[PDB]
Amino acid sequence: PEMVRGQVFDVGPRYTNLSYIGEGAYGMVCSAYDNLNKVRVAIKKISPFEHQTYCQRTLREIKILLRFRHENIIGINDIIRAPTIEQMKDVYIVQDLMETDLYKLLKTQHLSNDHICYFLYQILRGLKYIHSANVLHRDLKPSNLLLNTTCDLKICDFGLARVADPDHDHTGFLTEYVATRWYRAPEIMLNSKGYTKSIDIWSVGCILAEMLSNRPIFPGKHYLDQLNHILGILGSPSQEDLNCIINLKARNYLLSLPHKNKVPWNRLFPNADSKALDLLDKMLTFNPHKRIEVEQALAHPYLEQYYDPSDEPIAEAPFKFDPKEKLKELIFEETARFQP
Ligand SMILES: C[C@H]1CCCC(=O)[C@@H](O)[C@@H](O)CCCOc2cc(O)cc(O)c2C(=O)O1
């Protein structure tokens, strides 16, 4: 087998000429030459079977992506694993090879307004399909947004995804969470489990702001710092939005803070398109029930050059609802279609 960085990357013989690209959750990511389709591809190695949690993350991603088909969602081309459950230690996911990701792009490249507009449209177009399947991505961030050489965008990593469950979304104050800090909606710190579609819209809002200035808009330095940054820009919540927070510990925390004024978007982003800032404001709305939804965002005047509901498809079969040995067995079963 082809050793890579002192680790087994055993994808032969179809996939050869392997170059390191990055890291997934449970293994590295490599480029490789697909000797059948005569194209270079990306391959993610996964080693999850010793842990129930890693098996869950792997299973849900495979189950979702094997049913999803959308231009702005990177699909699974192939899955490589041993022929038997006894022998399967690793799983390799083969996907399209893209040129870069938005995280890497934002470190060095200033985006034109036309690029920001096209990138945002594709994110929302992909998100519309996802949400139409009753699925939440729940970890949208620049590093999960891939771009090819012609700036086509695809959404990656559904390992943190969940089926939407808005009736069971309420929880207590400062309860644990998994998604990436800087892209976490304020209600996550206050009273939400992240089971509603609005947590994804907040992340997209954070991404739009970051495309406008090449820096994260809410760079919280630890779990507790995140809410400081959000309120530092949005200002103090209104009485109406506080009344919507019925949990007493969360509401009383917000009531204990001194007044903060809203920072105008056009002062944070003096070069930004005014229509972009209007949409930004609607995505970064404090109250999730007032936060703009994906289909409304697509119809915003900022995206008028691209908006076409007949060219923004939705899922055929939405998802109705949601030991490691049983999970390995289900991963084996779910990947069987890619064997001879
Ligand atoms: C396999 C897929 C996993 C996506 C999810 C993921 O792990 C993230 O950490 C993301 O940051 C990927 C790092 C490198 O991911 C690529 C880089 C690149 O230059 C071209 C690509 O096609 C990919 C890719 O396909 O990533």
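All chain A residue numbers match Swiss-Prot; in order, they span 9-330, 337-354.
Cβ coordinates are placed from backbone N, Cα and C, and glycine is handled just like the others.
Look at Swiss-Prot and you will find 23-311 tagged as domain 'Protein kinase'.
The ATP binding site annotation in Swiss-Prot covers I29, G30, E31, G32, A33, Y34, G35, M36, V37, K52. For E31 (ATP binding site), other Cβ atoms within 10 Å of its Cβ number 11.
Under mutagenesis, Swiss-Prot gives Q117 to A with this note: Reduced affinity for DCC. Strongly reduced affinity for DCC; when associated with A-123. Around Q117 (mutagenesis position), the same-chain residues at least 6 positions away in sequence with a Cβ under 8 Å from its Cβ are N222.
Counting only same-chain residues six or more apart in sequence, the Cβ atoms lying under 8 angstroms from the Cβ of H123 (mutagenesis position) belong to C159, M219. In Swiss-Prot, a published mutagenesis experiment is listed as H123 to A, annotated Reduced affinity for DCC. Strongly reduced affinity for DCC; when associated with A-117.
Taken residue by residue with DSSP, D147 (active site, proton acceptor) is part of neither helix nor strand, so it is coil. According to Swiss-Prot, the active site, proton acceptor annotation covers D147.
The note that Swiss-Prot attaches to the published mutagenesis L155 to A is: Reduced affinity for DCC. DSSP assigns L155 (mutagenesis position) to a strand in the three-state reduction.
Least packed by the Cβ count within 10 Å, out of the recorded positions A33, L155, is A33. Separating the Cα atoms of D147 (active site, proton acceptor) and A33 (ATP binding site) is a whole-number distance of 13 Å.
For the recorded ATP site, residues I29, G30, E31, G32, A33, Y34, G35, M36, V37, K52 set the reference point as the centre of their Cβ atoms, and the other residues of that chain within 8 Å of it by Cβ are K53, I54. Between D330 and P337, the deposited coordinates omit 6 residues, leaving a Cα-to-Cα distance of 16 Å across the break.
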